[PDB]
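S.K.: The structure follows.
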Amino acid sequence: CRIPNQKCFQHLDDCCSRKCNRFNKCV
C-alpha cells in the first residue's frame, strides 16, 4: 500500500487510501 502524498495517477491510484488528490499525489 503506497503512503499518502506519494506521486500517484488518479487512473492508477495505488495509494493505501486509493485516493490521489488534485496534486497527482496520494491522500
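Following Swiss-Prot, chain A shows residues 46-72, kept in their order.
The backbone N, Cα and C atoms fix where each Cβ goes, and this holds for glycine too.
What Swiss-Prot shows for this protein is this:
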MUTAGEN   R47 to A, K or Q  Loss of toxicity
MUTAGEN   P49 to A  Loss of toxicity
MUTAGEN   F54 to Y  11-fold decrease of toxicity
MUTAGEN   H56 to A  3-fold decrease of toxicity
MUTAGEN   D58 to A  1.5-fold decrease of toxicity
MUTAGEN   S62 to A  1.5-fold decrease of toxicity
MUTAGEN   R63 to A  3.5-fold decrease of toxicity
MUTAGEN   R67 to A  5-fold decrease of toxicity
MUTAGEN   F68 to A  17-fold decrease of toxicity
MUTAGEN   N69 to A  19-fold decrease of toxicity
MUTAGEN   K70 to A  117-fold decrease of toxicity
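Map the listed features onto the structure and describe their local environment.
M.R.: Classification of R47 (mutagenesis position) by DSSP places it within a strand. Here the Cβ of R47 (mutagenesis position) has 15 other Cβ atoms within 10 Å, regardless of which shown protein chain they belong to.
Counted within 10 Å of its Cβ, the other Cβ atoms near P49 (mutagenesis position) come to 14, all protein chains included.
Under a cutoff of 8 A between CB atoms, and with a sequence separation of 6+ in the same chain, the neighbours of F54 (mutagenesis position) are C65, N69.
In sequence order, no residues are near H56 (mutagenesis position), counting only same-chain partners six or more apart with C-beta under 8 A.
Under 8 Å, Cβ to Cβ, and six or more positions away along its own chain, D58 (mutagenesis position) finds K64, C65, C71.
Neighbour list (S62 (mutagenesis position), Cβ cut-off 8 Å, at least 6 residues apart, same chain): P49, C71, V72.
Over all protein chains present, the Cβ of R63 (mutagenesis position) has 12 other Cβ atoms lying within 10 Å.
For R67 (mutagenesis position), other Cβ atoms within 10 Å of its Cβ number 7.
DSSP assigns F68 (mutagenesis position) to coil, not to a helix or a strand. With a 10 A radius on its CB, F68 (mutagenesis position) counts 10 other CB atoms from all the protein chains.
Within 10 Å of the C-beta of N69 (mutagenesis position) there are 11 other C-beta atoms, taking all protein chains into account.
Packing around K70 (mutagenesis position) is summarised by its Cβ count: 14 other Cβ atoms lie within 10 angstroms of its Cβ, all protein chains included.
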S.K.: What does the structure give for the C-alpha distance between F68 (mutagenesis position) and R47 (mutagenesis position)? Integer Å is fine.
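M.R.: Just about 16 Å between their Cα atoms.
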